[PDB]
Amino acid sequence: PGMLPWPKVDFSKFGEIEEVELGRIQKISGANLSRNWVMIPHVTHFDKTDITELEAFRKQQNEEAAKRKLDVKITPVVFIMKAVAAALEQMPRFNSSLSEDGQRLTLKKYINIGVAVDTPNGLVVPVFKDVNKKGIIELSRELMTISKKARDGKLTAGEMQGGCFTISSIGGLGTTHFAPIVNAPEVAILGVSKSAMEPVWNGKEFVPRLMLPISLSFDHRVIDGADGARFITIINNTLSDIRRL
Amino acid sequence: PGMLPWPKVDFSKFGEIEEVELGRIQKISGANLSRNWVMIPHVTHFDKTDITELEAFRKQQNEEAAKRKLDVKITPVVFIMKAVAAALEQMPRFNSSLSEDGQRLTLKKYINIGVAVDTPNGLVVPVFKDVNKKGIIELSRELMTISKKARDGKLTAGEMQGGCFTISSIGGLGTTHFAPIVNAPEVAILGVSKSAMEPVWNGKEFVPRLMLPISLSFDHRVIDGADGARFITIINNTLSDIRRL
Amino acid sequence: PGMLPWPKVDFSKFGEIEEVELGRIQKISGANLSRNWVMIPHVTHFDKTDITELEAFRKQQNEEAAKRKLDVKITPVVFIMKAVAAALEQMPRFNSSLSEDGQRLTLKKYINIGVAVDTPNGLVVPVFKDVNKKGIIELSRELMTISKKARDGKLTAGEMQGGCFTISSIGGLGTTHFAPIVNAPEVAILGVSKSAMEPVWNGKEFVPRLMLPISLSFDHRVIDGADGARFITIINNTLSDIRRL
């Protein structure tokens, strides 16, 4: 059966209205999203990762970077970048793009990661190159400089190209979890919500642990439920074990 | 390329079957859902609101009205309506409708909220007008009257029109969270699941708090992840903080 | 409004790539998933079930079976199949298939449940017949036999036919919840994620209980949000109360 038309409602019948045009950016984003939504069968996995010791390590490295006057503040998302990059090395089918006809998968041998950054004009997604080959200090410096560029609205078209995977960390603003949409032509996206201290069973008692909620949405034409579970688990375990750089 | 047709299966070869036609209302709603699903890219945010003090206030107020013979029962969802109405005031992009070509956004000044009400014929969505201009007692009287009209199956078409936003509260029947579908031409819907006592860290120890799980699905063509996080946080904090009316 | 086409990106400008043709099985699977995603408006419910006593009962029964030389190991998923089968008996609208034009619902009087099993070629879903009429021991035998057959790539066409409902349990690989896609022409699917010991309020304190997270995705044209909650609640209550077989 044919599709019903979009509702044609005279909203003025119910009170005052103001009809505004969207910005070109929002029109471009909306068009891309409408395409991706129908072409990409979405599955979303949820998980929680223990970052108690990572956070202690981050604070340690932040004082030791200040003593050396290195001018760098390590933020949690840099660790997530490296964990995602290491996971893309272990399961390379997540580092891929599916052709339009669904018949051919392009496996990428480079690892670039887009990171959503909030601006006075909304979230934009700069792409960072060779994340798997860069350290925490270097990536923190790039993120600071480019996020500044984003807030000042002078981001370059080139600086948003070449992504293999997107991270969208919104926990500084809220949510305990969320289910993002895949940023085509990538096949997966990681959402990050607000960490919370939770009682966690150690086998004999509950102890307080800083738990970070993460989510993974993915193109189900490429990734099945089992591999999605393997992938998010690798990111979980990697983040809960990282204590170098 | 072209979509695979719907599966054709002779179900009678596995056992007894009975083919029934969908009701008149289910056919219309099913046609709307098919349209809304493919043209609205959904993101769903999850959150949990501390309603410990609010529930104590509600019961106290229900006692006050009882021992003064006011014949009004304050249910939790009326507080949710007021918090949503305050959020729609503070973030008016959520109180809007997108045109069918996705080019222009109608910002509504009035605030009417549809509230899912369960009936022997399933969930229906009566619409309550001027929620931002009505108190808790008045809205509770309206809810009592309309829910009976709904449960008795007497709702007119007018009583279901003009919605700006929908609340679907199913926690009385179960779920710890869920991801509802947006009710076009609205751009967001709040889901409400079953509250539970949870241990909540206060900086030194876990204390029991009554936490209410809520969810927000929204039209990603209109709302990005950052604004969705701001919005569900406003609903969260506003709801938790109510001590009046 | 015309749909924007798939992005045309020269990925070789960012680094080395390898283009691989999908296998036939993977092509068909994607085609089936692409159709299901656009024609089924998905809602997903989440829940957690207390399996503390069920697990001690399964462990006790697996010990009795070995001590009685019954030579059968009982896995958690057979209990879930029977709980789903009982839910399908109690809410027969979930045991159904919607017609291609969305106008007519085929109610099924037989109860067959597909169970996702991992293979060298990914998850596949053999179908088990008359789950509501089979005991726990008998279903475990079929599960063991057919799971090995699936891993060997030896499933017959008949062993995949007749499904009424799918259970997809990925908790041995990770996730705390997930949102599966409905396996058309069925109307719902249950996802099962990793169990965890959690603090559960008993009225005056928190006690550790083994909580199993489950999720229910369903065709919203058939099932409304309230019936979805009733259904996941029945599975929850039945699974958390089983002490026989």
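Just so it is clear, chain C uses Swiss-Prot numbers, and the residues here are 384-628, in order.
Even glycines carry a Cβ here, placed using N, Cα and C.
Residues or ranges marked as active site in Swiss-Prot: C:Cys547, C:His603, C:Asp607. Here the residue is the original one, while Swiss-Prot reports the published mutagenesis C:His603 to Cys with the comment Abolishes catalytic activity.
For C:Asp607 (active site), no same-chain residue lying six or more positions away in sequence has a CB closer than 8 A to its CB.
With a 10 A radius on its CB, C:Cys547 (active site) counts 27 other CB atoms from all the protein chains. Between the CA atoms of C:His603 (mutagenesis position) and C:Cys547 (active site) there is a gap of 16 Å.
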